[PDB]
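To keep things clear, I will list the structure first and then write my remarks on it.
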Amino acid sequence: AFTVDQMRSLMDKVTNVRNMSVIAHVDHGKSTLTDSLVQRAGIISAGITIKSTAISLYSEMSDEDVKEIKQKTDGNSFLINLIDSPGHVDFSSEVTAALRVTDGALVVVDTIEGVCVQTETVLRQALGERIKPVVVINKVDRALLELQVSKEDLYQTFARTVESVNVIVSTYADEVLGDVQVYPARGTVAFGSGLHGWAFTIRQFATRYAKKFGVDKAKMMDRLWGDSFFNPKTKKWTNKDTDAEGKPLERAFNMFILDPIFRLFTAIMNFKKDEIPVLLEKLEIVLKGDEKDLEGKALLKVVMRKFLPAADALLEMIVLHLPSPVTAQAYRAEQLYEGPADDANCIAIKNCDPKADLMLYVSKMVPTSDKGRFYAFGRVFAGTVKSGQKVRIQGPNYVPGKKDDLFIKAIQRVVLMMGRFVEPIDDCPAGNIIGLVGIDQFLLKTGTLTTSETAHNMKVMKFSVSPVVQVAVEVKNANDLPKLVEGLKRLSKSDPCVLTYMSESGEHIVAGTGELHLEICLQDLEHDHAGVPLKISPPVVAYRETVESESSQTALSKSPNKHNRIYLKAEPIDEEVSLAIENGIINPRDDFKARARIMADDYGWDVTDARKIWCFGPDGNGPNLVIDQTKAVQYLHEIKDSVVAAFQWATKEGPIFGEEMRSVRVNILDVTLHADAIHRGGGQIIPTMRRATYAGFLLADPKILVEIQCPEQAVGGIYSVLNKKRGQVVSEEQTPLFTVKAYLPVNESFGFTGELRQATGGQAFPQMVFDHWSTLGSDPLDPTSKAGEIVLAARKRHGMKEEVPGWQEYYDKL
Amino acid sequence: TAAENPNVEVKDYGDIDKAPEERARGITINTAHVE
Ligand SMILES: Nc1nc2c(ncn2[C@@H]2O[C@H](COP(=O)(O)OP(=O)(O)NP(=O)(O)O)[C@@H](O)[C@H]2O)c(=O)[nH]1
């Protein structure tokens, strides 16, 4: 329990600060280990609550210990910031943000399960942020109590876990950092049980046996790990696991560290009441008061806590091995900074200079109980932030030259983020983690605060990171729509990996990284964010209505008056041309002459036809056209607007089942009008044109980039799944992993992410973006063909009659 | 650490896996931050 003054004083000696987090696969004990750290060294102040985001720890080392720290130290006190990290491990950007504000990591690995993919994923991301790792092989009690494992087997298991870890490290760690691998002999590996309160380092045992073996601990800790044997018969230390006679020698680690522990367990758990007092006396363990009466596990738990207190082992690795900000910002500056490496701000970052201009990185916005207010969480890399300070808020798109994302505003309050609570403070210098209140509106997710007009903006790991799983969301009670629209905004702001947008069909879409992620999101959206009954359903797939050939015969339709008639034919527009229209080469507003020269000279069109396009559709710019091919119609100019309008209507709502048309060309062959404009009016010709178009359409034989990264041996699953889903491989490139690119029909992608991990042993990672439209060859009017099934399902879903009206329904015989 | 510094709030196991979902699955789902 410290006062604000004590805290602030502790924060001045950044050489004695440690910003870190705990990396662990679900169920490996990340929580119980931090509870242990908090109970042993947690810090607390001597009615606004927040979600616990970080916890402060306090630790003191002995004068000798502090001498061993291979980095700038000022005194024997240390302040440790245990920063919370998300639990979603899909190589998400929310995780990268959290790691970005840390410099070291305590990696938890299970004794039995060893290193699992989740573990490798966060560690890999961590290494990408140049974070230094330290390991704790947890759940050791399971191997002794449940599995009855032997000493050499336990050893071997430990050694294999350590090797698996240094494979990931040696693979992803920047060579500039040197050897960031972990070594039990160097004290960067702890072993223990977070559930039971005991742990140790070789160092602690070396200290214990050094002054006893008549040898300095530097020599002792090298001998207490690996292939070091002490032959009691010769009284000598060797590196051979056998003696001259060839008899088996027990490894020093097993003989001096494990055996005492093994004997304590065996004696206490078997109630050997005449063997326990001696063993405890020899190890100098003292039971006091009611403890003298304990037996079994109760006695064990109590005896091991006294013999080798857990928190102590962990704090030792944290203080002695994890880096303090001064050391790290020196080699992290350039990555962290987008600007010039020679820039005044970059240098201030390298020096962790508190007197320079401000360079504060906003890691994320954290939920508070202050009625819908989110506090900004981040780290001061340069300068010092102060309450009521005028600063420059620069979003993700800000550039020193433009005024985009820029927001100048005073910072209302600077708060210490201590777990679920906050503590207003006046200032905070470079090198520290901190929370800012009042930045809510201007920043959502990451950002960059500066006090320099020149200041440039700041930058991200082997879980899914793409919003491939999506559903349509809608309120059960129409009147709730406002809360839903608002809830989505709240949801988006709180989750970096969540996506929401409005579909072409007018549905609110919410997409998540994986099925589970999407589920949490929908639960939170419905219960909190929007707090209203929501209805969830598939996303509806949009289709296009086109023609495969020219009208088998002239389409003829008359107006309601029966006085006007339009004669036309429909024909396919080439894909390259549709694409050209959709992408900007052929435009609705371009000069008809130059456009026609292009369509004719470059796309094979007849220049007269091109010069005579009357309009594009739908919406006046779609990839469908009306070309005038009439010769001597007197009042043509007067019906043009009606014809154009009817086309916008026809191409917007196709006759197959109401989807928009695409790649449809309509040629007006002839028009017969009544002499009097009365009764030639839009109300007469618009229906005629739309009716004729639908008829020409139906008479023209109507019809309606998935990138995967993964290991070689897994690629086979990709082809396996794709073939089961009308997929098609596009490219197989590459000494990282492989990347297979393929086309996957959208209506074959629901659940794809699941079938893929299942076929690749969870090693493949998909990515999908809409690429193109593809024409289904089957008959849209045949309820049993592939296209027809889709058409029948949409028709029923919209309450239309099942049978698709045929062309005869729009043809008016002469 | 709270034995050495009064200024550390202790958080117990159930204060960290405190969410109703976490309780329901018996795992951690959300990242927690402690000090
Ligand atoms: N025997 C024993 N059990 C322990 C020890 N540390 C933790 N446990 C037990 O192991 C189980 C899991 O611990 P927990 O901390 O929740 O694991 P986790 O790694 O945080 N979980 P998840 O991966 O879901 O986050 C608990 O029942 C806990 O009591 C230990 O030192 N010894």
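Note that chain A is numbered according to Swiss-Prot, with residues 3-48, 67-724, 730-759, 763-842 shown in order.
Method reported for this entry: electron microscopy, 9.7 Å.
Cβ atoms are placed via backbone N, Cα and C, with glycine included.
The Cβ of A:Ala26 (GTP binding site) lies under 8 Å from the Cβ of A:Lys32, A:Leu35, A:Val127, A:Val128, A:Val129, A:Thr139, A:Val142, each of which sits 6+ residues away along the same chain. Secondary structure at A:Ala26 (GTP binding site), taken from DSSP and collapsed to helix, strand or coil, is strand. As annotated by Swiss-Prot, GTP binding site applies to A:26-33, A:158-161, A:213-215, with the evidence given as a large-scale study or a structure entry.
Here the residue is the original one, while Swiss-Prot reports the published mutagenesis A:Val187 to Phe with the comment Causes resistance to fusidic acid and reduces sensitivity to sordarin. Over all protein chains present, the Cβ of A:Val187 (mutagenesis position) has 13 other Cβ atoms lying within 10 Å.
In Swiss-Prot, a mutagenesis experiment is listed as A:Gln490 to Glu, annotated with the note Reduces sensitivity to sordarin. Remark: A:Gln490 (mutagenesis position) has A:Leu519, A:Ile529, A:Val530, A:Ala531, A:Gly532, A:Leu538, A:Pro559 as non-local neighbours, by Cβ distance under 8 Å and separation of at least 6 in sequence.
Around the Cβ of A:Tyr521 (mutagenesis position), the number of neighbouring Cβ atoms within 10 Å comes to 13. Listed in Swiss-Prot is the mutagenesis experiment A:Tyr521 to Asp, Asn or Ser, annotated as follows: Reduces sensitivity to fusidic acid and sordarin.
According to Swiss-Prot, the mutagenesis experiment A:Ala562 to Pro carries the annotation: Reduces sensitivity to fusidic acid and causes resistance to sordarin. In the structure as shown, the Cβ atom of A:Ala562 (mutagenesis position) sits within 10 Å of 12 other Cβ atoms.
Following the DSSP three-state reduction, the secondary structure of A:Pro580 (mutagenesis position) is coil. Under 8 Å, Cβ to Cβ, and six or more positions away along its own chain, A:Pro580 (mutagenesis position) finds A:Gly703, A:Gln704, A:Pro707. Record note (Swiss-Prot) on the mutagenesis of A:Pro580 to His: Causes impaired ribosomal translocation with an increased rate of -1 programmed ribosomal frameshift read-through during translation.
The annotation that Swiss-Prot gives for the mutagenesis experiment A:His694 to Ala reads: Abolished ability to promote translation elongation. A 10 Å cutoff on Cβ-Cβ distances gives A:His694 (mutagenesis position) a total of 16 other Cβ atoms nearby, all chains included.
A:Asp696 (mutagenesis position) is surrounded by 9 other CB atoms, counting those within 10 A of its CB over all protein chains shown. For A:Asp696 to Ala, Swiss-Prot lists a mutagenesis experiment annotated as follows: Leads to conditional growth defects, sensitivity to translation inhibitors, and decreased translation.
For the mutagenesis of A:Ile698 to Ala, Swiss-Prot gives this note: Leads to conditional growth defects, sensitivity to translation inhibitors, and decreased translation. The structure shown keeps the original residue. In sequence order, the list of same-chain residues 6 or more apart from A:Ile698 (mutagenesis position) whose Cβ falls under 8 Å from its Cβ is empty. In the three-state DSSP scheme, A:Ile698 (mutagenesis position) falls into the coil class.
Less than 8 angstroms from the CB of A:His699 (mutagenesis position) sit A:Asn581, A:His583, each of them six or more residues away in the same chain. Annotation of the mutagenesis experiment A:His699 to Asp, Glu, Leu, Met or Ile in Swiss-Prot: Prevents post-translational modification of this residue to diphthamide. Results in a functional protein that is resistant to diphtheria toxin and sordarin.
Experimental mutagenesis is annotated in Swiss-Prot for A:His699 to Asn, with the remark: Leads to conditional growth defects, sensitivity to translation inhibitors, and decreased translation.
A C-beta separation below 8 Å, combined with a sequence spacing of at least six in one chain, links A:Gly701 (mutagenesis position) to A:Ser662. Record note (Swiss-Prot), mutagenesis A:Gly701 to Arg: Prevents ADP-ribosylation of the diphthamide by diphtheria toxin. The unchanged residue is displayed.
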Original post:
Between A:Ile724 and A:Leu730 there is a gap of 5 missing residues, so what is the CA distance across it in angstrom, to the nearest whole number?
Top reply: 20
Original post:
Where the criterion is a Cβ under 6 Å from an atom of ligand 1, which of the mutagenesis positions A:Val187, A:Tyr521, A:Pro580, A:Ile698 meet it?
Top reply: none
**OP:** Let me know the most crowded of the binding-site residues, choosing from A:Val28, A:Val160, A:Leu215 and counting other Cβ atoms within 10 Å.
**Re:** A:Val160
**OP:** State the Cα to Cα distance, in Å, between A:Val28 (GTP binding site) and A:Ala562 (mutagenesis position), rounded to an integer.
**Re:** 39
**OP:** Would you mind checking how many other C-beta atoms are within 10 angstroms of the C-beta on A:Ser213 (GTP binding site)?
**Re:** 24
Subject >> Distance [Cα-Cα, Å, rounded] between A:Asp696 (mutagenesis position) and A:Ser213 (GTP binding site) >> reply: 97
Subject >> Unmodelled segment of 3 residues: Cα separation of flanking A:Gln759 and A:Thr763 in Å >> reply: 7
**OP:** Please report how many Å separate the Cα atom of A:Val160 (GTP binding site) from that of A:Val187 (mutagenesis position), as a whole number.
**Re:** 22
